[PDB]
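Written below as C-alpha coordinates is the structure these notes are about.
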Amino acid sequence: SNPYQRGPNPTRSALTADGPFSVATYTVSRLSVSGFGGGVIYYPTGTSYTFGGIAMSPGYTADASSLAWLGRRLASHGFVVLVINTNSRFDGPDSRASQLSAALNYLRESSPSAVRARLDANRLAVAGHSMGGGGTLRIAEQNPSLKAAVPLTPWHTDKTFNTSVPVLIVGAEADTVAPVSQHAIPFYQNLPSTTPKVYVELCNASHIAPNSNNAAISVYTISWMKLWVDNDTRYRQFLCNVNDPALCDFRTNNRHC
Ligand code: NA
(Lines of atoms letter the chains of each structure in order from A and count residues from 1; the text may use other names and numbers.)
(Lines give C-alpha, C1' and ligand atoms only; values in the text may rest on other atoms or scores of the structure.)
Protein backbone atom coordinates (compact mmCIF):
# COMPACT_ATOMS: atom_id res chain seq x y z
CA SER A 1 0.00 0.00 0.00
CA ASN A 2 1.16 3.52 -1.00
CA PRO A 3 3.64 3.44 -3.93
CA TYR A 4 5.14 6.78 -2.69
CA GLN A 5 6.15 5.43 0.75
CA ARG A 6 9.88 5.90 1.48
CA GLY A 7 12.14 5.31 4.50
CA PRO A 8 11.46 3.70 7.94
CA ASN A 9 8.47 4.17 10.28
CA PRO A 10 9.20 7.65 11.72
CA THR A 11 10.03 8.72 15.26
CA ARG A 12 10.06 12.29 16.58
CA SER A 13 13.81 11.93 17.32
CA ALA A 14 14.59 10.80 13.75
CA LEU A 15 12.85 13.87 12.34
CA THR A 16 15.24 16.21 14.20
CA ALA A 17 18.27 14.91 12.33
CA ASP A 18 19.27 14.04 8.75
CA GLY A 19 17.30 11.03 7.49
CA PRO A 20 18.26 7.66 5.92
CA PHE A 21 19.12 8.81 2.36
CA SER A 22 22.60 9.88 1.27
CA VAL A 23 22.47 13.35 -0.28
CA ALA A 24 24.12 14.65 -3.44
CA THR A 25 24.31 18.36 -4.26
CA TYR A 26 24.34 20.21 -7.59
CA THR A 27 25.11 23.99 -8.02
CA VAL A 28 22.82 25.69 -10.53
CA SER A 29 24.79 28.74 -11.71
CA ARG A 30 22.97 32.10 -11.73
CA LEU A 31 23.58 32.79 -15.38
CA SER A 32 22.65 29.26 -16.56
CA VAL A 33 18.90 29.88 -15.97
CA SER A 34 16.47 32.63 -17.01
CA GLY A 35 13.66 33.15 -14.57
CA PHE A 36 15.59 32.77 -11.27
CA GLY A 37 19.08 33.32 -9.76
CA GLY A 38 20.26 29.71 -9.76
CA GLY A 39 20.70 27.86 -6.45
CA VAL A 40 21.60 24.43 -5.01
CA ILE A 41 19.83 21.11 -5.53
CA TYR A 42 19.96 18.62 -2.64
CA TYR A 43 18.79 15.19 -3.77
CA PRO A 44 19.04 11.46 -2.78
CA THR A 45 21.77 9.22 -4.07
CA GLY A 46 22.73 5.52 -3.65
CA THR A 47 19.07 4.56 -4.39
CA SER A 48 16.88 3.42 -7.27
CA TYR A 49 13.73 5.23 -6.07
CA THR A 50 12.07 8.42 -7.34
CA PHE A 51 10.86 11.14 -4.97
CA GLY A 52 8.69 14.30 -4.91
CA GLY A 53 10.39 17.65 -5.51
CA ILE A 54 10.35 20.89 -3.49
CA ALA A 55 11.35 24.41 -4.60
CA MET A 56 12.32 26.61 -1.66
CA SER A 57 12.92 30.41 -1.49
CA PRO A 58 15.14 32.26 1.03
CA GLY A 59 14.03 35.55 2.60
CA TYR A 60 14.50 39.28 1.84
CA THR A 61 18.18 40.13 1.33
CA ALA A 62 19.12 36.43 1.87
CA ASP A 63 21.12 33.81 -0.06
CA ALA A 64 20.18 30.17 -0.60
CA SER A 65 22.97 29.24 1.86
CA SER A 66 20.61 30.50 4.59
CA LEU A 67 18.37 27.45 4.09
CA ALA A 68 21.13 25.00 3.22
CA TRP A 69 20.56 23.04 6.44
CA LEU A 70 16.88 22.52 5.67
CA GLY A 71 17.49 21.74 1.96
CA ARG A 72 19.86 19.00 3.13
CA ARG A 73 17.51 17.89 5.93
CA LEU A 74 14.52 17.43 3.61
CA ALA A 75 16.53 15.70 0.85
CA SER A 76 17.98 13.20 3.37
CA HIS A 77 14.38 12.25 4.28
CA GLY A 78 13.69 11.54 0.57
CA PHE A 79 12.98 14.65 -1.58
CA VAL A 80 14.64 16.42 -4.52
CA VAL A 81 15.04 19.97 -3.15
CA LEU A 82 16.02 23.10 -5.11
CA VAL A 83 16.88 26.08 -2.82
CA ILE A 84 16.96 29.11 -5.16
CA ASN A 85 18.91 32.33 -5.19
CA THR A 86 16.69 35.22 -6.37
CA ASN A 87 17.46 37.45 -9.38
CA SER A 88 17.98 40.25 -6.82
CA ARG A 89 18.38 39.83 -3.08
CA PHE A 90 15.87 42.71 -2.87
CA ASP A 91 13.10 40.89 -4.77
CA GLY A 92 9.71 41.07 -3.10
CA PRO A 93 7.30 38.15 -2.38
CA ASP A 94 5.44 38.04 -5.69
CA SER A 95 8.69 38.17 -7.63
CA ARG A 96 9.80 35.23 -5.48
CA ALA A 97 6.59 33.36 -6.42
CA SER A 98 7.44 33.75 -10.15
CA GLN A 99 10.95 32.48 -9.55
CA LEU A 100 9.75 29.39 -7.62
CA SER A 101 7.50 28.80 -10.66
CA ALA A 102 10.54 28.97 -12.96
CA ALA A 103 12.56 26.78 -10.56
CA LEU A 104 9.85 24.08 -10.55
CA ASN A 105 9.83 24.04 -14.38
CA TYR A 106 13.63 23.86 -14.34
CA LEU A 107 13.55 20.85 -12.00
CA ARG A 108 11.07 19.07 -14.36
CA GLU A 109 12.68 19.93 -17.72
CA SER A 110 16.27 21.13 -17.44
CA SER A 111 18.03 19.83 -14.31
CA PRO A 112 20.93 17.32 -14.69
CA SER A 113 20.01 13.77 -15.68
CA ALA A 114 21.14 12.41 -12.29
CA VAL A 115 18.59 14.77 -10.69
CA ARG A 116 15.79 14.04 -13.14
CA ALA A 117 16.28 10.33 -12.58
CA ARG A 118 15.54 10.78 -8.82
CA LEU A 119 12.45 13.01 -9.38
CA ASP A 120 8.76 12.24 -9.83
CA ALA A 121 7.66 15.60 -11.29
CA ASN A 122 4.02 14.67 -10.75
CA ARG A 123 4.55 15.38 -6.99
CA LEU A 124 5.85 18.90 -6.30
CA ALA A 125 5.78 21.31 -3.35
CA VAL A 126 7.05 24.73 -2.23
CA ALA A 127 8.46 26.32 0.94
CA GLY A 128 10.08 29.60 1.84
CA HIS A 129 11.49 31.91 4.49
CA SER A 130 9.88 35.30 5.19
CA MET A 131 9.31 37.05 1.89
CA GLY A 132 10.06 33.64 0.30
CA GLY A 133 7.10 32.34 2.44
CA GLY A 134 4.88 35.12 1.00
CA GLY A 135 6.01 33.89 -2.46
CA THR A 136 5.11 30.31 -1.32
CA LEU A 137 1.53 31.43 -0.58
CA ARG A 138 1.25 33.35 -3.87
CA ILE A 139 2.34 30.40 -5.98
CA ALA A 140 0.12 27.99 -4.06
CA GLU A 141 -2.79 30.21 -5.09
CA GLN A 142 -1.56 30.63 -8.74
CA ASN A 143 -0.82 26.93 -9.20
CA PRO A 144 -3.07 24.51 -7.30
CA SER A 145 -1.40 21.43 -8.79
CA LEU A 146 1.20 21.77 -5.98
CA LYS A 147 0.88 19.08 -3.28
CA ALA A 148 1.82 21.27 -0.25
CA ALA A 149 3.12 24.68 0.82
CA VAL A 150 5.16 25.45 3.93
CA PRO A 151 5.63 29.20 4.62
CA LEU A 152 8.24 29.89 7.33
CA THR A 153 7.96 33.15 9.35
CA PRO A 154 6.18 34.51 6.26
CA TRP A 155 5.84 38.15 5.10
CA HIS A 156 3.42 39.57 2.54
CA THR A 157 1.22 42.67 2.19
CA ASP A 158 -1.60 40.56 0.60
CA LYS A 159 -3.33 38.69 3.45
CA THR A 160 -5.80 36.39 1.60
CA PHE A 161 -4.79 33.38 -0.54
CA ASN A 162 -7.61 31.33 -2.06
CA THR A 163 -5.72 28.03 -2.50
CA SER A 164 -6.70 24.38 -2.13
CA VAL A 165 -3.03 23.40 -1.59
CA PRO A 166 -2.57 22.08 2.04
CA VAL A 167 -0.67 24.76 3.98
CA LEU A 168 1.39 24.56 7.15
CA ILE A 169 2.66 27.94 8.44
CA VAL A 170 5.48 28.33 10.98
CA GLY A 171 5.28 31.61 12.96
CA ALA A 172 7.88 32.86 15.46
CA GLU A 173 6.42 34.42 18.65
CA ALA A 174 9.01 37.17 19.05
CA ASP A 175 9.18 37.99 15.33
CA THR A 176 9.55 41.72 14.80
CA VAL A 177 10.23 41.63 11.03
CA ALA A 178 6.95 39.94 10.15
CA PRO A 179 4.88 40.04 13.37
CA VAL A 180 2.66 36.94 13.60
CA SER A 181 -0.39 39.11 14.37
CA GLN A 182 0.01 41.05 11.10
CA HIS A 183 1.37 38.24 8.88
CA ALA A 184 1.41 34.49 9.77
CA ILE A 185 -1.90 34.39 11.64
CA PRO A 186 -3.97 36.43 9.12
CA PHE A 187 -2.54 34.18 6.38
CA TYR A 188 -3.72 31.11 8.34
CA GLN A 189 -7.17 32.50 9.13
CA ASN A 190 -7.81 33.75 5.54
CA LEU A 191 -7.03 30.45 3.72
CA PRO A 192 -10.28 28.64 2.67
CA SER A 193 -11.86 26.73 5.49
CA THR A 194 -12.09 23.64 3.22
CA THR A 195 -8.29 23.67 2.73
CA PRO A 196 -6.22 21.47 5.11
CA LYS A 197 -4.29 24.00 7.19
CA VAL A 198 -2.06 24.05 10.25
CA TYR A 199 -0.46 26.97 12.10
CA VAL A 200 2.40 26.36 14.56
CA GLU A 201 4.05 29.17 16.58
CA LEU A 202 7.58 28.76 17.98
CA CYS A 203 8.04 29.90 21.61
CA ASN A 204 10.64 32.65 21.98
CA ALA A 205 11.69 32.65 18.35
CA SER A 206 12.53 35.55 16.09
CA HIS A 207 12.50 35.95 12.31
CA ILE A 208 15.90 34.28 11.93
CA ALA A 209 14.80 30.99 13.52
CA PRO A 210 14.50 29.22 10.07
CA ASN A 211 18.13 30.18 9.26
CA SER A 212 19.64 27.44 11.44
CA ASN A 213 19.04 23.81 12.50
CA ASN A 214 15.67 23.96 14.32
CA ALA A 215 13.96 20.87 15.69
CA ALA A 216 10.35 22.03 15.45
CA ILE A 217 10.83 23.39 11.88
CA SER A 218 12.46 20.05 10.97
CA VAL A 219 9.63 17.94 12.41
CA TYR A 220 6.68 19.87 11.05
CA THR A 221 8.15 20.56 7.60
CA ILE A 222 9.22 16.94 7.07
CA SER A 223 5.85 15.71 8.31
CA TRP A 224 3.74 18.03 6.14
CA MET A 225 5.82 17.25 3.05
CA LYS A 226 5.64 13.49 3.73
CA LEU A 227 1.88 13.54 4.38
CA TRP A 228 0.93 15.40 1.19
CA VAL A 229 3.80 14.87 -1.28
CA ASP A 230 4.03 11.11 -0.54
CA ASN A 231 0.51 10.53 0.82
CA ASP A 232 2.38 9.09 3.81
CA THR A 233 -0.06 8.69 6.71
CA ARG A 234 2.71 7.44 9.03
CA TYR A 235 3.39 11.16 9.54
CA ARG A 236 -0.16 12.14 10.67
CA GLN A 237 0.92 11.28 14.23
CA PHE A 238 3.22 14.35 14.46
CA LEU A 239 0.49 16.68 13.16
CA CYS A 240 -2.51 15.40 15.15
CA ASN A 241 -3.30 15.59 18.91
CA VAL A 242 -0.38 17.95 19.16
CA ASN A 243 1.05 18.69 22.57
CA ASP A 244 4.43 20.26 21.89
CA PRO A 245 6.28 22.33 24.52
CA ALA A 246 8.27 24.10 21.75
CA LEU A 247 5.07 25.76 20.49
CA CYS A 248 3.26 28.73 22.00
CA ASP A 249 0.22 28.44 19.69
CA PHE A 250 -1.24 25.71 17.45
CA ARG A 251 -4.25 26.01 15.13
CA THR A 252 -5.83 23.56 12.64
CA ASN A 253 -9.11 22.70 10.85
CA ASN A 254 -8.15 19.04 11.40
CA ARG A 255 -8.91 17.92 7.82
CA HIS A 256 -5.55 16.11 7.77
CA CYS A 257 -6.30 13.80 10.73
NA1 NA B 1 2.35 33.11 22.13
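The numbers used for chain A are those of Swiss-Prot, and the residues that appear cover 36-292, in sequence.
Method on record in the header is X-ray crystallography, 1.6 Å.
A Cβ is built for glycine as well, from the same backbone N, Cα and C atoms used for every other residue.
A helical conformation is recorded for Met166 (poly(ethylene terephthalate) binding site) in the three-state DSSP classification. The poly(ethylene terephthalate) binding site feature in Swiss-Prot is assigned to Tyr95, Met166, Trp190.
Listed in Swiss-Prot as a mutagenesis experiment, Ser165 to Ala is described as follows: Loss of catalytic activity. Taking the Cβ of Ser165 (mutagenesis position) as reference, residues of its chain lying under 8 Å away and at least six apart in sequence are, in sequence order, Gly94, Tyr95, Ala97, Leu187, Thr188, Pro189, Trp190, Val212, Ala213, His242, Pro245.
The feature active site, nucleophile is assigned by Swiss-Prot to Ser165, with a curator's inference given as support.
DSSP assigns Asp210 (active site, charge relay system) to coil in the three-state reduction, placing it in neither a helix nor a strand. Annotation comment: Swiss-Prot describes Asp210 (among others) as active site, charge relay system.
Residues or ranges marked as active site, charge relay system by Swiss-Prot: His242 (among others). If you draw a 10 Å sphere around the CB of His242 (active site, charge relay system), it holds 20 other CB atoms from the protein chains shown.
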Distance [Cα-Cα, Å, rounded] between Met166 (poly(ethylene terephthalate) binding site) and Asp210 (active site, charge relay system): 13
Distant-in-sequence Cβ neighbours of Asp210 (active site, charge relay system), under 8 Å, six or more positions away: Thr188, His218, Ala219, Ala240, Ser241, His242
Candidate with sparsest Cβ neighbourhood (10 Å radius) among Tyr95, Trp190, the listed binding-site residues: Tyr95
Around the Cβ of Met166 (poly(ethylene terephthalate) binding site), the count of other Cβ atoms that are within 10 Å: 28
Cα-Cα distance maximum in Å, computed over every pair in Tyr95, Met166, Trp190 that the record assigns to poly(ethylene terephthalate): 9
